[PDB]
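Novice: Below is the structure I would like to discuss, written out as structure tokens.
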Amino acid sequence: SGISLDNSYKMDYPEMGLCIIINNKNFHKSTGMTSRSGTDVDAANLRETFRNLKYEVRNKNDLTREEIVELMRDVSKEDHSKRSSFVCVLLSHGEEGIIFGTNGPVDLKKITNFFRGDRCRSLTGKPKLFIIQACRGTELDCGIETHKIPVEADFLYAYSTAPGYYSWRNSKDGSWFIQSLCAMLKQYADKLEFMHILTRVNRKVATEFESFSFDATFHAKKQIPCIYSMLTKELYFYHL
Amino acid sequence: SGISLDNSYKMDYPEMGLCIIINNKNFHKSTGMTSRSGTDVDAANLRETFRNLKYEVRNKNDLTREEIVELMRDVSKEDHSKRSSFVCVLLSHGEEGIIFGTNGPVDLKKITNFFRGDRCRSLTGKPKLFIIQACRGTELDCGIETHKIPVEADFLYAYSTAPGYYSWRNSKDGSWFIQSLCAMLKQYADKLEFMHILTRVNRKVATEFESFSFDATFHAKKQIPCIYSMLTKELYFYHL
Amino acid sequence: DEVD
Amino acid sequence: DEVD
Ligand code: NA
Ligand code: NA
């Protein structure tokens, strides 16, 4: 045939792949962690958004740290040969490098290690997307007025907030980041490459949201998400 | 006039901006750090590459930690009003979050803080690009066979390697990452958006390079760079 | 507005 | 090949 180009991931396998959504709202009392009002809005929005992208969505609620690790291990041991990609969304409390099960923390590196190129062979060479709505620390942004492949290749981490910073969640509307992510996927997934969709998410969160609080420490604060890409190709959710 | 779109950074200011290259090859003997053979190849390649993109390049060699901090502070206090962007390239030893002056470490967060949206007002809203060739730890990748804005907005960190990992430098050819970055900028800067150029850099490093060592611990190892984007718009080095 |  |  004619000249060919190979700059984009193959997304025309029989299945787009799994979308695992872990939605942790209620935490064991002994942890002292607050309930995450608004997270069900996020989980429902994500389920619908990724359904319309033709992902096989699995929603899981209020998982312990042990259940999170066993779920991720089990999913990584499925046969993904007929799937184009893998998506995991984590909605919980967090700190830098950590997301919380209902009874204690899980290392993000432990979760993602299950999907390394050498440990999940049916996802080798395929994009592995981790979308994380969770705090990464306690800083607040005051704003300003205006052949082999690496085992860590083909991962993308879409973080809601900058490293070291809190992440913001509205109890009525859902989190700033997930609200914005679903809106941009709905509008642009048939149009734009995924990095460019996520850049529009960055702009939406950075420009349209600002916290309101009776507590001066927490009032009038801003947020910028962080795209962490080890992808090796362009990612389009559509194919020709 | 007619309908307008504002999805890309304005890159038609009178000047593209500064490109500061800090090239640390020789370290004080008391630090015990080895000389970084091949880094001059990197620094010359970067100077030529960013010259052809019309950046005002400043090359600095073998700076102490004190000189690095004072240089970055002074540069952040210049008037960048007529400049579209800012680029800083760091070539040195490193660990996670750190790059080394010739006599000791510098926190990357301290360097980049000088350019925060609230601390460098003539770069507010403009892309601030930090390109880092330095180790981030000591892990090796064995591979597998195949209104306000946030003060942290509009930064991009192009890291040579995954967090926690060594980064590879060839003593004859220069570093895998900088070699690849300059090659992809030369080929695609008049064609592709910057995230897509960096994705091609990811692929080039991940697929074309593998270490050769007489030491089994260091032999046959792989590398994947990391794009860390807090940009809010698409970045093209050309304009219409 | 709440933090995570 | 050397590491940084
Ligand atoms: Na958020
Ligand atoms: Na490198």
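The first residue you see is number 1, and the count goes up from there.
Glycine too: its Cβ is placed from the backbone N, Cα and C atoms.
Annotations per Swiss-Prot:
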ACT_SITE  A:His93  active site
ACT_SITE  A:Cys135  active site
MUTAGEN   A:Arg169 to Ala (Swiss-Prot position 207)  Abolished ADP-riboxanation by C.violaceum CopC
Novice: Counting other Cβ atoms within 10 Å, pick out the least crowded of the recorded positions A:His93, A:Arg169.
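Specialist: A:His93, out of the recorded positions A:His93, A:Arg169, has the fewest neighbouring Cβ atoms within 10 Å.
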Novice: For a quick check of packing: other C-beta atoms within 10 Å of the C-beta of A:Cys135 (active site), how many?
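Specialist: A 10 Å sphere around the Cβ of A:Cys135 (active site) contains 25 other Cβ atoms.
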Novice: Under DSSP, is A:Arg169 (mutagenesis position) helix, strand or coil?
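Specialist: For A:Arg169 (mutagenesis position) - judged by DSSP and reduced to three states - the answer is strand.
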Novice: Should A:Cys135 (active site) be counted as helix, strand, or coil on the basis of DSSP?
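Specialist: Going by the DSSP assignment, A:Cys135 (active site) belongs to neither helix nor strand, so it counts as coil.
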Novice: Pop the Cα-Cα gap between A:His93 (active site) and A:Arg169 (mutagenesis position) into the table, whole Å please.
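Specialist: Roughly 11 Å, rounded to the nearest whole number.
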